[PDB]
Every structure is written in C-alpha cells, then in structure tokens.
Amino acid sequence: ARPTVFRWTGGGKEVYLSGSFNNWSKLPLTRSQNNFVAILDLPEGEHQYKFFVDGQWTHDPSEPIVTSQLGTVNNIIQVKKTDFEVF
Ligand SMILES: OC[C@H]1O[C@@H]2O[C@H]3[C@H](O)[C@@H](O)[C@@H](O[C@H]4[C@H](O)[C@@H](O)[C@@H](O[C@H]5[C@H](O)[C@@H](O)[C@@H](O[C@H]6[C@H](O)[C@@H](O)[C@@H](O[C@H]7[C@H](O)[C@@H](O)[C@@H](O[C@H]8[C@H](O)[C@@H](O)[C@@H](O[C@H]1[C@H](O)[C@H]2O)O[C@@H]8CO)O[C@@H]7CO)O[C@@H]6CO)O[C@@H]5CO)O[C@@H]4CO)O[C@@H]3CO
C-alpha cells in the first residue's frame, strides 16, 4: 500500500472522504490552506470515491468520473508507483 493524498479544493466548512477503500464510510478531512486533505495508504490499482461537503454528496469535477452500479457519480483514480501522489 502506497501513501496517497486526497485534496478537496471546492471549499466548504466541513468535508468527509468516502470511497471503495473505506467501504463508503465518511473520513473527516483536515482543513489546510483552503484545501481539505487526508493521506491514506492504498494498494495500487483503481479506487472510486466522492466527497461529502456540508451535508451534500459531491464529486470533484477535475478528476475522472464514472457512474457506479447504484446509478451515482464517483471520482475514479488509479494509484500507481508513486508515494504521496495528490488526487
Ligand atoms: O453507500 C454506498 C455508495 O455511496 C455513494 O452513493 C451516494 C451518492 O453519491 C449520492 O448521490 C446519493 O445517491 C442518491 C442518488 O443521487 C439518487 O439518484 C437516488 O438513487 C437512486 C438511483 O438514481 C437509481 O439508480 C436507483 O438505484 C437502483 C439501481 O439502479 C440498482 O442498480 C440497485 O443498486 C444496487 C447495485 O446494483 C449494487 O451494485 C449495490 O450498490 C453498491 C455500489 O455498486 C457501490 O458503488 C457502492 O455505492 C456507493 C456509491 O458508488 C457512492 O456514489 O455501494 C453499493 C452497495 O450497497 O447495491 C444496490 C442496491 O442497493 O438498486 C437501486 C435501488 O435499490 O434507485 C435510487 C433510489 O434510492 O438515491 C440516492 C440516495 O441513496 O447517496 C449515496 C449514498 O447514500
């Protein structure tokens, strides 16, 4: 598993990260310089995720997206051979 950085740049007061890698629970993100951020160790390969921003499910329009089998929009990224890549 490689350290991987998630960064929400869309603002807000309170932000959670939800994705396949935490079974779609809600991880509190840390405010840092107008970002909200978290760092997770993730195995190489695909992950889907989304944000929960002041009470509302939101994706990041600047990362790739896909429609899930539930019929919802997630971000989709590919963890590769780099430590602390920012998504
Ligand atoms: O919780 C896990 C989950 O979280 C994230 O989803 C959130 C999402 O981003 C939000 O937008 C919001 O979703 C609401 C949405 O906006 C509304 O449209 C509505 O959803 C309706 C759909 O429009 C409509 O498609 C229909 O859905 C039916 C499906 O067509 C059908 O396929 C089936 O769904 C089942 C799947 O086939 C199955 O794979 C399994 O789903 C899993 C996913 O594959 C998986 O990615 C993950 O889902 C994430 C998700 O990707 C995030 O975006 O977890 C799933 C395991 O549970 O299970 C399905 C059976 O439940 O069934 C449904 C109908 O039963 O109907 C809905 C009307 O509800 O409502 C949304 C509010 O719930 O919220 C979610 C988090 O709640």
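The residues of chain A that appear here are 77-163 by Swiss-Prot count, in order.
Determination method: X-ray crystallography, 1.9 Å.
Backbone N, Cα and C atoms are what each Cβ position is placed from, and that goes for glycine too.
Copied from Swiss-Prot, the annotated features are:
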- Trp100 to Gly: Abolishes glycogen-binding (MUTAGEN)
- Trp100 to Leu: Partially inhibits glycogen-binding (MUTAGEN)
- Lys126 to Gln: Abolishes glycogen-binding (MUTAGEN)
- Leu146 to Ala: Significantly reduces glycogen-binding (MUTAGEN)
- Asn150 to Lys: Abolishes glycogen-binding (MUTAGEN)
- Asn150 to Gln: Significantly reduces glycogen-binding (MUTAGEN)
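Between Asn150 (mutagenesis position) and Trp100 (mutagenesis position), the C-alpha separation comes to 11 Å. For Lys126 (mutagenesis position) paired with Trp100 (mutagenesis position), the C-alpha to C-alpha distance reads 9 Å. The secondary structure of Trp100 (mutagenesis position), as reduced to three states from DSSP, is coil rather than helix or strand.
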